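A.B. asks: Below you will find the structure I want to go over with you.
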Amino acid sequence: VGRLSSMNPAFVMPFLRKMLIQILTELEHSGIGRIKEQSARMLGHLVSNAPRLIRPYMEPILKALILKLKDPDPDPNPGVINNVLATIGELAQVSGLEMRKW
Amino acid sequence: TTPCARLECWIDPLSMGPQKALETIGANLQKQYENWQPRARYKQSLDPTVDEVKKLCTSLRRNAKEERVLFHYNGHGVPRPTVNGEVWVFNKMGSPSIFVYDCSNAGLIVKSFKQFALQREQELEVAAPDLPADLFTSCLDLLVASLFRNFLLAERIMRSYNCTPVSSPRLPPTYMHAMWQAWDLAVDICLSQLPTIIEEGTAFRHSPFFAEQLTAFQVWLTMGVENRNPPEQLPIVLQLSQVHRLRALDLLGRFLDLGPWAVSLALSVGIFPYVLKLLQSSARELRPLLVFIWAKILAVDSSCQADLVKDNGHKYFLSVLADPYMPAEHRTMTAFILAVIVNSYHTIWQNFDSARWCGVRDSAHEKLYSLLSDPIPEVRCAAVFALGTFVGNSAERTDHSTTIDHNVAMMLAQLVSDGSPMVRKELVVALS
Amino acid sequence: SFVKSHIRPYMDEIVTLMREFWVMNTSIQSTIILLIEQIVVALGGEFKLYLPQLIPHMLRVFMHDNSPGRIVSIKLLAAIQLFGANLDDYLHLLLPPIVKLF
């Protein structure tokens, strides 16, 4: 609990920005997954960065990251609304599976 | 004035010639400048002389009025046209402001000033004298026009480009252009502050007020798209600097995507999160979610006040900060926008609680002569006690009380009316 | 040398092809590694529309930091030249081998 102080997200975020080691990040996503919806103020965009950071990782060769795309994909989904208001993750991923075999 | 001050203009088609609609674009500036204002002398293509004339006209045009004065430029095939003298012999309250559009010379031009100033600073002394101050020169593919020119106009217009440009617009989609007017009433009101955050973020302490100056200084920061070219066009200013950074910058990004939906169709929205979501946890730090921060916020609150908003919850959140005072009370007066806005509303009832709570604690800051605000409180603050309530007005009424005991601007007759209402409830409260 | 010459007017335009053709050519070949690299230097000093033109190859780049070979010569070639590849996205993809290349 308590989680808040405006410093903290700015201190929370960088670990999402680690990423190393992968799964460390995978927490704070959900780790903010709640906190996302306290104030998206910091987060929602700090978030929005991430997919905007993350979505481009669909093109770049393979993989070991493209999976390190996977786990961080939902882990924000405890953040709801943003994900809602975009859902182009469909089109990205909808393609991600189709074209094969990589 | 209204519009503010005197302004200069230039354009480079080539040398000594008119042009179709080259005439037309000039006014658009003065227009846009009037959209930001003022007495603006348009030119075209001139050989240096024709220019030199009207400089002196504005050098005649009496700016002891103006709150500033401008010198615009633009791109001709590198017109050298008085590197120094006309500039430097016209040189350092109508405060001059210079403007440059260059491939190179911009900094050089700026560099020139100081250098020429170095002369026109030092070498003046032995003549025992041009003093550089309040004289500033702001610096400047497929879709541009003239960026740093457009930049300040066009503030959001340009913004919509760096939206469409590029990778993010995948998410928000999609583009078209224009339309979308009165919902855009906010985006400015937003992007107005959205920068000012970074400002209060970076300001320290060189700053506003004076309007059109800062209006540029704000629009300056729109240059952080700069992204175009490995010479990301890097305007130079010495009256800063981050650009980049400045989370609000990263924030306005999806604050756009909040608008990119409704614009698709039909508008409809309306709404959008930004001011709200910014408003909320402003209390967070305000309560105890900050260690000194530096308020992290208050800049935002200012423009936030101006609207019907949310106005209360702000004015509410205002007093919260007024509670966290004395320490940050100065920072409030640093922003001071109370002095702006709190005095700017003498127009409270429910608000009178905050108008007390904010304004009292504001008025408590000890002090600034209310001046005509004293008649306004002689109206507003007096009429508060009408209900005889609440103790929320207990000492809050007494806010204005010592003012009359402070110094005499009556405070006697306007007080006499209160002199009746004051002592009346005095024994009726009977509470020390 | 021709790249060295024009800057832009031919650049914005015909170039994108050859970038397909670096993709067409080499994944990259050991020598042509050294080449394309130093060529992308010639490239890199011109656009800023690299940015769109980026990542057909910004892919192949990470063939290399992962591949790698020959004394790190290849790397420090690309490694440096990347400081000409500037800038502003894709550090996403950039930093991870780089830091792993400490």
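Throughout, chain B uses Swiss-Prot numbering, with the displayed residues spanning 78-169, 186-221, 256-267, 340-438, 441-548, 584-668 in order.
When the header is checked for method, it gives electron microscopy, 4.4 Å.
In case you wondered, yes, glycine gets a Cβ from its N, Cα and C as well.
For the mutagenesis result B:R597 to E, the note given in Swiss-Prot is In alphax3 mutant; abolished interaction with GTP-bound RRAGA and recruitment to lysosomes; when associated with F-560 and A-635. For the mutagenesis result B:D635 to A, the note given in Swiss-Prot is In alphax3 mutant; abolished interaction with GTP-bound RRAGA and recruitment to lysosomes; when associated with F-560 and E-597.
Could you place the listed features in the three-dimensional structure?
C.D. replies: Other Cβ atoms within 10 Å of the Cβ of B:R597 (mutagenesis position) number 22 in total over all chains.
In the three-state DSSP reading, B:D635 (mutagenesis position) counts as helix. Within its own chain, B:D635 (mutagenesis position) has B:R592, B:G595, B:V596, B:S599, B:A600, B:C617 as residues 6 or more apart in sequence whose C-beta sits under 8 angstroms from its own.
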